[PDB]
Amino acid sequence: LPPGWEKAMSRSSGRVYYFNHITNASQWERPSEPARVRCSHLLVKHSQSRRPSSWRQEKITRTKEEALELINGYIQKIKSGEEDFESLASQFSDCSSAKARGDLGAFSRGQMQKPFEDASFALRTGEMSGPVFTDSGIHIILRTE
Ligand SMILES: Cc1ccc2cc(C(=O)O)[nH]c2c1
């Protein structure tokens, strides 16, 4: 199984699924390294973020737990198709790359915060991470190239 993937047991259903401990992705289906990748992301910040401030909100006061709740909500909508990633990144992301549908352009190892870099290189083109934690807050990452 590709870098990071383990079989897990569904607690609700008792059906096996696959969890990726690097990207925090999970899916039912069995899963399937470049110099550069390209990604967008949706950042939800919280009170312990490196900079508890964004274009959306001058003083961010939400807790870590509330941020993770928001992130989970958006992952569910993206996954159900009720909303797409670019749209929720544009409206809700606490990064100013929100202006570019959450796009951050191409990058190699060595430029991004490490949990974000690892998650970004462990994704395949087209794939989305689960919640990725860095000192800026909680990310959903979409690998676009
Ligand atoms: C790893 C990583 C990469 C890009 C960004 C951009 C932000 C921000 O705008 O807060 N945080 C990051 C962390």
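Using the numbering of Swiss-Prot, the residues shown for chain A are 7-38, 51-163, in order.
Cβ atoms are placed via backbone N, Cα and C, with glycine included.
For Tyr23 (mutagenesis position), the same-chain residues lying six or more positions away in sequence with a CB closer than 8 A to its CB are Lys13, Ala14, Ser16, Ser32, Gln33, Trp34. Record note (Swiss-Prot), mutagenesis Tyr23 to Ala: Reduced affinity for KIF20B. The unchanged residue is displayed.
Under the heading domain 'PpiC', Swiss-Prot lists 52-163, citing sequence analysis as support.
DSSP classifies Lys63 (mutagenesis position) as coil under the three-state reduction. In sequence order, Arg69, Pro70, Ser71, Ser72, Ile78, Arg80, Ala85, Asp112, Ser154, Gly155 make up the list of same-chain residues 6 or more apart from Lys63 (mutagenesis position) whose Cβ falls under 8 Å from its Cβ. For the mutagenesis experiment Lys63 to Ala, the note given by Swiss-Prot reads: Loss of peptidyl-prolyl cis/trans isomerase activity. No effect on the interaction with IRAK3/IRAK-M. Abolishes IL33-mediated increase of IRAK3/IRAK-M protein levels.
Under the heading of mutagenesis, Swiss-Prot lists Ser71 to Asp or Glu and annotates it as follows: Loss of peptidyl-prolyl cis/trans isomerase activity, nuclear localization and cellular function. In the three-state DSSP scheme, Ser71 (mutagenesis position) is classed as coil.
In the three-state DSSP assignment, the secondary structure recorded for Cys113 (mutagenesis position) is coil. Using a 10 Å radius centred on the Cβ of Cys113 (mutagenesis position) and all shown protein chains, the other Cβ atoms total 22. One entry in Swiss-Prot concerns the mutagenesis experiment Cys113 to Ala. Its note says: Loss of peptidyl-prolyl cis/trans isomerase activity; decrease in DNA repair of double-strand breaks by homologous recombination slightly less efficient than that observed with wild-type protein. No effect on RBBP8/CtIP.
Measuring straight across the break, from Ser38 to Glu51 at the CA atoms, gives 14 Å, with 12 residues left unbuilt in between.
Taken in sequence order, the mutagenesis positions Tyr23, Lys63, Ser71 that lie near ligand 1, meaning a CB under 6 Å from one of its atoms, form an empty set.
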